[PDB]
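Reviewing the structure listed below.
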Amino acid sequence: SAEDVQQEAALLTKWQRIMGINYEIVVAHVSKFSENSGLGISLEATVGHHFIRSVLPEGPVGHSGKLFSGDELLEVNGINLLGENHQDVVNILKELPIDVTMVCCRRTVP
């Protein structure tokens, strides 16, 4: 618990220092249902940014409960996604193992 908690806190802290105060950072621990299947999300993108378009309630990301449509993808299992090109993001997500730690963000207000 302590090890896990401080590791998750460090991830949050890393990406807070990268994105700044206008973003809420979220860490999700996701388990895929099989090696040969996916995350249960559709994506949309702009140049240098990738977003969750939809979360299927029945899929792995939906089962985590932490991520919502509109969230921006930042990092998965320590691999950077922010500012990468479309092909690299898609290929990185496809190659993920069963257990995935996803870092995302959403714009926020105080």
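All positions are counted from 1 along the displayed chain.
This deposition comes from X-ray crystallography, 1.6 Å.
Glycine is no exception: its Cβ is also placed from the backbone N, Cα and C atoms.
Swiss-Prot annotations:
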VARIANT   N22 to S (Swiss-Prot position 541)  In strain: DBA/2J and DBA1/J
DOMAIN    27-108  domain 'PDZ 4'
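As a summary of secondary structure, the domain 'PDZ 4' (27-108) carries 14 helix, 34 strand, 34 coil according to DSSP. DSSP assigns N22 (variant position) to coil in the three-state reduction, placing it in neither a helix nor a strand.
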